[PDB]
Amino acid sequence: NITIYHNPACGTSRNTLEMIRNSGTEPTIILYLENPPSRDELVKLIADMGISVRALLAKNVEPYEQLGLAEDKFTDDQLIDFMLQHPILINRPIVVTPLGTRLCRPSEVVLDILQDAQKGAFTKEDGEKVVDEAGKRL
Ligand SMILES: [Cs+]
Ligand SMILES: [Cs+]
Ligand SMILES: [Cs+]
Ligand SMILES: [Cs+]
């Protein structure tokens, strides 16, 4: 039972999706920019990811820049509500499986929560080797 909050225009997100698929399951794909999680869902996701709210914030996007989010003047809940109101602020990809939830940055973090091993070697789209045919992480 796998869900990925995906951005098809992001290489990290594409590589993570192809590793989910190479473990033998097709995930539910949520295009978070157009359908972001709700507030309770977002809070849960963050809790399950084990990271700070601030660590999920994408920098180098318009709302982060124009809202001055780089400055330490925001509570966690203010940052969560900015994420709900401006979903491009949610970094990507977020993957949820029966084993847990992770911000998969870098993409191979997803190997921690995939239940089934990669079915064969996996090489990222830019040629970076991740797992060899034997299944060893490179
Ligand atoms: Cs939602
Ligand atoms: Cs695993
Ligand atoms: Cs293998
Ligand atoms: Cs890259």
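Swiss-Prot numbering applies to chain A: residues 3-140, in that order.
Method reported for this entry: X-ray crystallography, 1.5 Å.
Using N, Cα and C of the backbone, Cβ positions are placed for all residues, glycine too.
Recorded in Swiss-Prot as a mutagenesis result, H8 to S carries the remark: Mutant is sensitive to arsenate. Sequence-distant neighbours of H8 (mutagenesis position) (same chain, 6+ apart, CB under 8 A from its CB) are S15, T18, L19, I31, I32, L33, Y34, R94, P95.
DSSP gives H8 (mutagenesis position) a coil state; it is part of no helix or strand. According to Swiss-Prot, the mutagenesis experiment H8 to P, G or R carries this note: Loss of reductase activity. Mutant is sensitive to arsenate.
Swiss-Prot lists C12 to S among its mutagenesis entries, and the accompanying note reads: Loss of reductase activity. Mutant is sensitive to arsenate. Taking all protein chains in view, 16 other C-beta atoms sit within 10 angstroms of the C-beta of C12 (mutagenesis position).
Positions annotated as active site, nucleophile by Swiss-Prot: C12.
Recorded in Swiss-Prot as a mutagenesis result, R94 to A, E or Y carries the remark: Loss of reductase activity. Mutant is sensitive to arsenate. Here the Cβ of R94 (mutagenesis position) has 23 other Cβ atoms within 10 Å, regardless of which shown protein chain they belong to.
Secondary structure at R94 (mutagenesis position), as computed by DSSP, is coil. For the published mutagenesis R94 to K, Swiss-Prot gives the following note: Loss of reductase activity. Mutant exhibits slight resistance to arsenate.
Per Swiss-Prot, mutagenesis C106 to V is noted as: Mutant retains arsenate resistance. For the recorded site, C106 (mutagenesis position), the DSSP three-state label reads coil.
Counted within 10 Å of its Cβ, the other Cβ atoms near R107 (mutagenesis position) come to 19, all protein chains included. For the published mutagenesis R107 to K, Swiss-Prot gives the following note: Mutant retains arsenate resistance.
Looking at Swiss-Prot, you'll find the mutagenesis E127 to D noted as follows: 13-fold decrease in catalytic efficiency with arsenate. Mutant is sensitive at high arsenate concentrations. Long-range Cβ neighbours of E127 (mutagenesis position) (same chain, at least 6 residues apart, Cβ-Cβ under 8 Å): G13, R16, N17, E20.
As a published mutagenesis entry, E127 to K appears in Swiss-Prot alongside the note: 17-fold decrease in catalytic efficiency with arsenate. Mutant is sensitive at high arsenate concentrations.
When secondary structure is read from DSSP and collapsed to three states, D128 (mutagenesis position) falls in the coil class. The Cβ of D128 (mutagenesis position) has 7 other Cβ atoms within 10 Å, all protein chains considered. The note that Swiss-Prot attaches to the published mutagenesis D128 to K is: 9-fold decrease in catalytic efficiency with arsenate. Mutant is relatively resistant to arsenate, but is more sensitive at higher concentrations.
Swiss-Prot gives this note for the published mutagenesis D128 to E: 7-fold decrease in catalytic efficiency with arsenate. Mutant is relatively resistant to arsenate, but is more sensitive at higher concentrations.
In this chain, none of the residues that are 6 or more apart from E130 (mutagenesis position) has a CB less than 8 Å from its CB. The mutagenesis experiment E130 to D is recorded by Swiss-Prot, whose note states: 5-fold decrease in catalytic efficiency with arsenate. Mutant is relatively resistant to arsenate, but is more sensitive at higher concentrations.
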What is the separation, in Å, between the Cα atoms of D128 (mutagenesis position) and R107 (mutagenesis position)?
16
Taking only the Cα atoms, work out how far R107 (mutagenesis position) lies from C12 (mutagenesis position), in Å, as a whole number.
11
Cα-Cα, whole number of Å: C12 (mutagenesis position) versus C106 (mutagenesis position)?
12
Other CB atoms, at most 10 A from the CB of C106 (mutagenesis position):
27
